[PDB]
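Following: one structure in C-alpha cells, then a few remarks.
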Amino acid sequence: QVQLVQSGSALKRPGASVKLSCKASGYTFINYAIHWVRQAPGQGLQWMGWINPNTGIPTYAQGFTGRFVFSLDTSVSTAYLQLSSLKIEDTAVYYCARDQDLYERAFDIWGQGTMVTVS
Amino acid sequence: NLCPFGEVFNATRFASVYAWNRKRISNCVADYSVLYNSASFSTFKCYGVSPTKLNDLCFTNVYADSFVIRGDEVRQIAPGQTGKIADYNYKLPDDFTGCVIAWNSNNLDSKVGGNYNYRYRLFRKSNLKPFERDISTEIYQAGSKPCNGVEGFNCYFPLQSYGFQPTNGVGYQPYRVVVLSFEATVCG
Amino acid sequence: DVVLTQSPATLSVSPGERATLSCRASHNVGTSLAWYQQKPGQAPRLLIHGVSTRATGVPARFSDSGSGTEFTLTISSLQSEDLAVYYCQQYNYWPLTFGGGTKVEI
Ligand SMILES: *[C@@H]1O[C@H](CO)[C@@H](O[C@@H]2O[C@H](CO)[C@@H](O[C@@H]3O[C@H](CO)[C@@H](O)[C@H](O)[C@@H]3O)[C@H](O)[C@H]2NC(C)=O)[C@H](O)[C@H]1NC(C)=O
C-alpha cells in the first residue's frame, strides 16, 4: 500500500515549537515531491508550500514565510515541518501530500493530518 | 488594470523551445520594477532600453515569449548570436528592443531518470528568420535516396529531447527564459 | 494568486439527482484543475486530475467538464457516501491555490 504516514496530535503553548514528521512508505521517496497543506477547523484548505526530495529546496506560500520551515531526511524517507514561534491563530490540521506528476500537481496520496492545537 | 506578468512567470509547465509560447500583453499598466527588484533571475540583460527607466515608458504592443533551454545556452538568447538554439529554435533580430529574463529552474523541470518533456530542434535546412517558429516535425536531409517517412541511417529526426536530471552541472540544468519584446497601450 | 471561487457555498440535492459544482477561476488555468473530496474528519481525496483523468478507486459517477475559467464537477447519481466538501485546485500557476469548497447536503 502506497502511504504517507504523519505523526500524532500536538498540544503546545504560544511561542513554542513543534516538529511534525511525514513518513513516506510504499514508493520511491526521491521521485515524487511533498506538499504541505494547512486546514483550519471550519475553514477551507490552504496551501503552505512544498519541498523537493531530490534537490532539497523548500518553497513557501505568501503567508507561510518565516515561522514555517520545511525539511526532510532522504535515507529514512520522511519529510518534516518546523512551526517555530507558535501563535494562537495556528490551531489547524496540517496535511502532507504527494504529487501525481512533475507537471500534474494533483495531490493523489495524502497524509492523515496532525491536529496542532495551541492555547 | 495590471498587466498579466503573473501568468507568464508563474506557469507550472513552460513550453519547449521549438514551440515557444507567445502572449500578447496589451491595454494594461505594466510594473517592471517588481521584476527588477525580485532577486530570482540569473539573467535580466536588457537591450535597447534601460531596466531602471522601464517603468516610465509607454509601448504599443508587448510580446512575452517563454521557453525552456539548457543552462549553457542562455547566451544564445541575445541579438546577433549563433548556436543551435538561435539558428533552429528561437532567433532574435539584431535591432531588438525589449529584453530577456532567465532564471534557474532545476527545482521545477528536473526529474530523476531524465525529464524528456522539453525538445529542441537540432536539424533544419536553413537558419531561422527572427521571431519565427517551426513546429513541423519532418525528417532531415536525405542526401542519398529519400527517407520516405522512415528514420534510420542518413535520415535524421529533427527534434532532440532534453535530458534534465538534478545531478547535472550548471549548464545542463534547465533554465526558464522569458523574452519581453516591446514596440501606446502598455504604460507604467 | 489565482483566486478560485466556488458557487454555491453549499448545495442541497435529493439522493439520486445530478449535482453540479461550479469552480470559477480568476485567470485562465487551462484544463489544469483538480477536484478533491474531503469527507468530514478524513484527509482530502483526489477525484479528477484534469477533465479526462479520474483517480484510482473513485466511482465512475464523478465527471468533470469545462476548460479555461469555468469548471463544473457533475455527480450523476448521488449516493449516501458522496456527502463531503469538494475543493477545486488549480495547478497551472504557482502558487497552487484551492477553492472555498462546497458542502454537498441531501
Ligand atoms: C505570481 O507569483 C508572484 C510571487 O509569488 C505573485 O505576487 C504576489 O501577488 C500578491 C497579490 O497580487 C501580493 O499580495 C499583496 O501583498 C501586498 C503587500 O503585502 C498587500 O497589500 C496586498 O493586499 C496583497 O495581499 C504578493 O505580495 C505578491 N508577492 C510577491 C513576492 O510579489 C503573483 O500574484 C503571482 N501571480 C499569479 C497569477 O499567481
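Note that chain B carries Swiss-Prot numbering, so the residues on display, from first to last, are 334-516, 522-526.
The header says electron microscopy, 3.3 Å.
Even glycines carry a Cβ here, placed using N, Cα and C.
Per Swiss-Prot, the features are as follows:
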| type | residues | note |
| --- | --- | --- |
| MUTAGEN | B:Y453 to F | Decreased HLA binding to NF9 epitope. Increased binding affinity to human ACE2 |
| MUTAGEN | B:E484 to D | Increased replication in human TMEM106B overexpressing cells |
| VARIANT | B:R346 to T | In strain: Omicron/BQ.1.1, Omicron/XBB.1.5, Omicron/EG.5.1 |
| VARIANT | B:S371 to L | In strain: Omicron/BA.1 |
| VARIANT | B:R408 to S | In strain: Omicron/BA.2, Omicron/BA.2.12.1, Omicron/BA.2.75, Omicron/BA.4, Omicron/BA.5, Omicron/BQ.1.1, Omicron/XBB.1.5, Omicron/EG.5.1 |
| VARIANT | B:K417 to T | In strain: Gamma/P.1 |
| VARIANT | B:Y453 to F | In strain: B.1.1.298 |
| VARIANT | B:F456 to L | In strain: Omicron/EG.5.1 |
| VARIANT | B:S477 to N | In strain: 20A.EU2, Iota/B.1.526, Omicron/BA.1, Omicron/BA.2, Omicron/BA.2.12.1, Omicron/BA.2.75, Omicron/BA.4, Omicron/BA.5, Omicron/BQ.1.1, Omicron/XBB.1.5, Omicron/EG.5.1 |
| VARIANT | B:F486 to P | In strain: Omicron/XBB.1.5, Omicron/EG.5.1 |
| VARIANT | B:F486 to V | In strain: Omicron/BA.4, Omicron/BA.5, Omicron/BQ.1.1 |
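If you take the Cα of B:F486 (variant position) and the Cα of B:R346 (variant position), they are about 34 angstrom apart, rounded to a whole number. Of all the recorded positions listed here (B:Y453, B:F456), it is B:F456 whose C-beta has the fewest other C-beta atoms within 10 angstroms. The separation of B:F456 (variant position) from B:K417 (variant position), Cα to Cα, is 9 Å. With 5 residues unmodelled in between, B:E516 and B:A522 have Cα atoms 9 angstrom apart. Of all Cβ atoms in the protein chains displayed, 13 besides its own lie within 10 Å of the Cβ of B:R408 (variant position). Cα of B:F456 (variant position) to Cα of B:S371 (variant position): a distance of 37 Å. B:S371 (variant position) has a Cβ environment of 12 other Cβ atoms inside 10 Å. The 10 Å shell around the Cβ of B:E484 (mutagenesis position) contains 10 further Cβ atoms across the protein chains shown. The Cβ neighbour count for B:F486 (variant position), using a 10 Å radius and every protein chain shown, is 6.
Closest to B:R346 (variant position) by Cα-Cα distance, out of the recorded positions B:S371, B:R408, B:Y453, B:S477, B:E484, is B:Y453. In this set, none of the recorded positions among B:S371, B:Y453, B:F456, B:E484 has a C-beta falling under 8 Å from a C-beta of chain A.
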